[PDB]
Structures are given as structure tokens and as C-alpha cells.
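Chemist: Got a structure here, written out as C-alpha cells. Questions coming.
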Amino acid sequence: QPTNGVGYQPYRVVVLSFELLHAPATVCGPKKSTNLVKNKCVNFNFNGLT
Amino acid sequence: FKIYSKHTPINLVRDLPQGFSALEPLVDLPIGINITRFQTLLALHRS
């Protein structure tokens, strides 16, 4: 009911379960790209190649 | 699972042509499963 107390009000629960198996992991987090700087001696990390 | 593929235009009637054609990598699949056997899939013609 809409007039119920906070201990009786409906709560939607979503449980995320993370498991690692021997198969290649495909659900990866969003790596954030920086802005590209040219013509200077910089440390580059392109697709894991540093 | 690496799938490499190449399309070649040939005009030989029966056997494999003799030549060189390097296969480009087309798609890499994150499958993580054991595979030991395969089978081709064909299409029937119905009349």
C-alpha cells in the first residue's frame, strides 16, 4: 500500500554476481581514453602496448 | 577461436588453382570451450 511504513514498503533488489572462469573474460570495464598529444616525447599506452 | 578468411575470384573448373593468397584475420571469438570435431553445413535444392 502507498501509505505503509518504510519497513513494509516494496524494495527492488538487483544482485550482481561476478565470477571468473577459465574462459576469456569478456565483460570488461570502460577504459577512459585521454587526449592525443603529438610531436613530444611521451609515454604511450596503446591497447596495452606501452 | 580465430577465423581467418579470404575470397578469391577463380575460373578453374575442377581442382584448386595454383597461386598465393594470404588469408586475412576476420574474427576472433571469446568462446573458452573445448572443440575436437566439426561438420560442414550445406543447403538443399528443392523442386
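The numbering of chain A matches Swiss-Prot: 498-547, in order.
According to its header, this structure was worked out by electron microscopy, 3.3 Å.
Using N, Cα and C of the backbone, Cβ positions are placed for all residues, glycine too.
Okay, so Swiss-Prot annotates it like this:
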- A:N501 to Y: Increased binding affinity to human ACE2 (MUTAGEN)
- A:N501 to T: Reduced host ACE2-binding affinity in vitro (MUTAGEN)
- A:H519 to P: Increased resistance to human covalescent sera neutralization (MUTAGEN)
- A:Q498 to R: In strain: Omicron/BA.1, Omicron/BA.2, Omicron/BA.2.12.1, Omicron/BA.2.75, Omicron/BA.4, Omicron/BA.5, Omicron/BQ.1.1, Omicron/XBB.1.5, Omicron/EG.5.1 (VARIANT)
- A:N501 to Y: In strain: Alpha/B.1.1.7, Beta/B.1.351, Gamma/P.1, Theta/P.3, Mu/B.1.621, 19B/501Y, Omicron/BA.1, Omicron/BA.2, Omicron/BA.2.12.1, Omicron/BA.2.75, Omicron/BA.4, Omicron/BA.5, Omicron/BQ.1.1, Omicron/XBB.1.5, Omicron/EG.5.1; May enhance affinity to human ACE2 receptor (VARIANT)
- A:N501 to T: In strain: 19B/501T (VARIANT)
- A:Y505 to H: In strain: Omicron/BA.1, Omicron/BA.2, Omicron/BA.2.12.1, Omicron/BA.2.75, Omicron/BA.4, Omicron/BA.5, Omicron/BQ.1.1, Omicron/XBB.1.5, Omicron/EG.5.1 (VARIANT)
- A:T547 to K: In strain: Omicron/BA.1 (VARIANT)
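So where do these features actually land, and what's packed around them?
Modeler: Reduced to three states, the DSSP call for A:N501 (mutagenesis position) is coil. Residue environment of A:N501 (mutagenesis position) contains 9 other Cβ atoms, counted within 10 Å of its Cβ in all protein chains.
All protein chains considered, the CB of A:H519 (mutagenesis position) has 6 other CB atoms within 10 Å.
Long-range neighbours of A:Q498 (variant position) (same chain, six or more residues apart, CB within less than 8 Å of its CB): none.
Counting only residues at least six positions away in the same chain, no Cβ atom sits under 8 Å from the Cβ of A:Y505 (variant position).
Taking a C-beta cut-off of under 8 angstroms and a sequence separation of 6 or more, A:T547 (variant position) has the following same-chain neighbours: A:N540, A:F541.
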